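Q: I'd like to ask some things about the structure below.
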2 protein chains.
Amino acid sequence: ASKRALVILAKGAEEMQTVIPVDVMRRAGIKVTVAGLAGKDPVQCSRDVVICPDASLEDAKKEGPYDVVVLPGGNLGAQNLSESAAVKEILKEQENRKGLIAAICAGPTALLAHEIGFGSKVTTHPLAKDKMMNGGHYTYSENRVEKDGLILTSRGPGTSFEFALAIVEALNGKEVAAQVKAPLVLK
Amino acid sequence: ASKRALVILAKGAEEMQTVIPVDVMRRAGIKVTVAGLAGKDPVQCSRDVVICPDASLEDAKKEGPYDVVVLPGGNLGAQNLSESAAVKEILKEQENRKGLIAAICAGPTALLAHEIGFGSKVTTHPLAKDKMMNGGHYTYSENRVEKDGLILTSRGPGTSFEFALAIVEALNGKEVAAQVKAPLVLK
């Protein structure tokens, strides 16, 4: 049995924070679905890379549940995630079933918007801290990857490999994470 | 005047090595064209991320020359680059005009195939060393990024940020590279 990941891809997502986790998770033998928030259509990311999702979010949800739901960053992508009732329902359901949620950079601010994981330690991009911390519902961390049980967060493009490998470790264990890491040529 | 980059995107390319350089170069204010080897159509990368190119290679070439030509890795992507007469012509012309060529992971093996940059120090992914070194036409390096004048090479997914920032430094200078680097949250 392989583990399954849902990566929710919205217009304005940080493309590095979409592709690095998708690719590293696939290297780990996780079955990853790249789901488009807005539909099946191609998604224009924050730096204009255009990615074709595997499925619409509507369709991907019918094929769940997933062992992890992953929220990339990029401020505009994160805002689109935050404004989506469909994302609210997916995240609520994932929390309710005690499944992992992982978010990077501005992505964790969608957790705030949807009232997910309050009382957790979290990190974000430094520039997203004040937004995430509005109301004091989370405790902030400067660790490059933070994991407080089922809420896994990270900071930026440059922490994306660490973020992805932390997801791999959570789902498939330390040994698999180490095996996937070596061929990447990380320092 | 802004600097211009051509990123040549073939089926089986390493998607992290496509997106990280495109995104970081765009952050640096470089005008980047993602050109599809095979045409305008979407490209299925090595770990099944599907990227829509900006233009066909045929069309992108008419809009050159470029300050850098970038070759992502992924073994199958690199082989498709290596087998393309169009890539041969672009790389020959770039070399002839004394323009920068940058290649990562298995990407430098396309330089071998097209007889580009012989006599240079180069690096590759460790697993691509023997292929690159067939005939002893280059001198090998284990540096994470190697730059021998106009031939800039790098090793793997985990060296892609360093690779991209080395391209930025070469085109736009150290100050711009440092400014682009800080918001990435690199260690």
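All chain A residue numbers match Swiss-Prot; in order, they span 2-188.
Determination method: X-ray crystallography, 1.1 Å.
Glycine is treated like the rest: Cβ placed from N, Cα and C.
Positions annotated as active site, nucleophile by Swiss-Prot: A:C106. Residues or ranges marked as active site in Swiss-Prot: A:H126. Experimental mutagenesis is annotated in Swiss-Prot for A:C46 to A, with the remark: Reduces protein stability. No effect on oxidation. Among the mutagenesis experiments that Swiss-Prot reports, A:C46 to S is described with the note: No effect on mitochondrial translocation neither on deglycase activity. Quoting Swiss-Prot on the mutagenesis of A:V51 to A: Disrupts dimer formation and strongly reduces ability to eliminate hydrogen peroxide. As a published mutagenesis entry, A:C53 to S appears in Swiss-Prot alongside the note: No effect on mitochondrial translocation neither on deglycase activity.
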Q: Please give me the recorded positions out of A:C46, A:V51, A:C53, A:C106 that lie within 10 Å of A:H126 (active site), comparing Cα atoms only.
A: A:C106
Q: Can you tell which of the recorded positions (A:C46, A:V51, A:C106) has the fewest other C-beta atoms within 10 angstroms of its C-beta?
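A: With the recorded positions A:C46, A:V51, A:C106, fewest surrounding Cβ atoms within 10 Å: A:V51.
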Q: Would you find the one among the recorded positions A:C53, A:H126 whose Cβ has the most company, meaning other Cβ atoms within 10 Å?
A: A:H126
Q: Report, in whole Å, the straight Cα-to-Cα distance of A:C106 (active site, nucleophile) from A:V51 (mutagenesis position).
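A: Cα-Cα, rounded: 20 Å.
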